[PDB]
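Before any comments, here is the structure.
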Amino acid sequence: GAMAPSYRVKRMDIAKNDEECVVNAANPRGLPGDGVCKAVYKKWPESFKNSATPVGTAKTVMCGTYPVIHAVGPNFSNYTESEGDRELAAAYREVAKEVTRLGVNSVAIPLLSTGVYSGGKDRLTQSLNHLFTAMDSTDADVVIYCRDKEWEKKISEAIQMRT
Ligand SMILES: c1cc(-c2ccc3c(c2)OCO3)n[nH]1
Ligand SMILES: c1cc(-c2ccc3c(c2)OCO3)n[nH]1
Ligand SMILES: [Cl-]
Ligand SMILES: [Cl-]
């Protein structure tokens with residue numbers, strides 16, 4: 001575990017992370033995808049061997065010895081708000097199981113279902129709160145990666161508010 005487990009947020013490509021493993025915002029079919037998923041495909045293509053996994057689950061595949069945790073958030077275009085909320089919470093619980101199993105001291109994580117699976121809604125708070133619900137009981141240092149300047153500020157505020 002980390003000596004003083006923390007949350008941090010950085011505004012940069014998660015493919016450039018400085019953590020011991022990465023979470024991919026994966027699609028269920030293990031396809032290269034878009035956004036975070038395509039960045040992860042470019043950096044760790046070997047990790048897409050048999051990475052297909054259902055919505056609400058995570059499946060880890062090693063790129064060398066570097067673990068890629070493929071976490072499949074729901075696409076809110078297809079799910080009801082209620083069912084999507086349940087699957088988004090479930091994906092993050094499976095990420096916490098994998099991070100724990102791997103024994104890493106740090107993990108790079110995107111906000112699941114906030115991009116093209118958002119169904120056109122701002123889900124920063126919904127996705128971040130499910131991240132915290134899952135990761136709070138882990139002792140890994142968590143580094144959240146985002147692209148938007150305003151999201152960075154809002155994620156940073158939410159982290160600092162609970163310290
Ligand atoms: C294509 C674009 C990017 C990207 C991701 C996050 C960023 C960023 C660029 O500039 C500010 O924060 N990664 N692949
Ligand atoms: C649309 C979204 C992105 C993207 C790629 C990598 C990222 C990211 C966003 O947020 C952190 O790591 N590229 N084009
Ligand atoms: Cl997404
Ligand atoms: Cl973002």
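Counting begins at 1 with the first residue displayed.
From the backbone N, Cα and C atoms, a Cβ is placed for every residue, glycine too.
Reduced to three states, the DSSP call for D13 (mutagenesis position) is coil. Experimental mutagenesis at this site is recorded by Swiss-Prot as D13 to A (Swiss-Prot position 1343), annotated: Partial loss of ADP-ribose 1'' phosphate phosphatase activity.
Residues annotated as ADP-D-ribose binding site in Swiss-Prot, with experimental evidence given as evidence: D13, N27, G35, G115, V116, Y117. Around the Cβ of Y117 (mutagenesis position), a 10 Å sphere holds 26 further Cβ atoms from the protein chains shown.
For the mutagenesis experiment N27 to R or Y (Swiss-Prot position 1357), the note given by Swiss-Prot reads: Almost complete loss of mono-ADP-ribosylhydrolase activity. Using a 10 Å radius centred on the Cβ of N27 (mutagenesis position) and all shown protein chains, the other Cβ atoms total 21.
Secondary structure at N27 (mutagenesis position), as computed by DSSP, is coil. Among the mutagenesis entries in Swiss-Prot is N27 to A (Swiss-Prot position 1357), noted as: Partial loss of mono-ADP-ribosylhydrolase activity; complete loss of ADP-ribose 1'' phosphate phosphatase activity.
Of all the Cβ atoms in the protein chains shown, 26 others lie within 10 Å of the Cβ of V36 (mutagenesis position). Swiss-Prot gives this note for the published mutagenesis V36 to E or F (Swiss-Prot position 1366): Almost complete loss of mono-ADP-ribosylhydrolase activity.
Here Swiss-Prot notes a mutagenesis experiment, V36 to A (Swiss-Prot position 1366), with the remark: Partial loss of mono-ADP-ribosylhydrolase activity.
Swiss-Prot lists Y117 to A (Swiss-Prot position 1447) among its mutagenesis entries, and the accompanying note reads: Partial loss of mono-ADP-ribosylhydrolase activity; complete loss of ADP-ribose 1'' phosphate phosphatase activity.
In the three-state DSSP reading, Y117 (mutagenesis position) counts as coil. Experimental mutagenesis at this site is recorded by Swiss-Prot as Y117 to V or W (Swiss-Prot position 1447), annotated: Almost complete loss of mono-ADP-ribosylhydrolase activity.
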Where the record names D13, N27, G35, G115, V116, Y117 as binding ADP-D-ribose, the maximum Cα to Cα distance in Å: 18
Neighbours of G115 (ADP-D-ribose binding site) among the mutagenesis positions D13, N27, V36 (Cα to Cα, within 10 Å): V36
Using Cα positions only, nearest of the mutagenesis positions to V36 (mutagenesis position) (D13, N27, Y117): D13
Candidate with sparsest Cβ neighbourhood (10 Å radius) among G35, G115, the listed binding-site residues: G35
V116 (ADP-D-ribose binding site): tally of other CB atoms within 10 A of its CB: 16
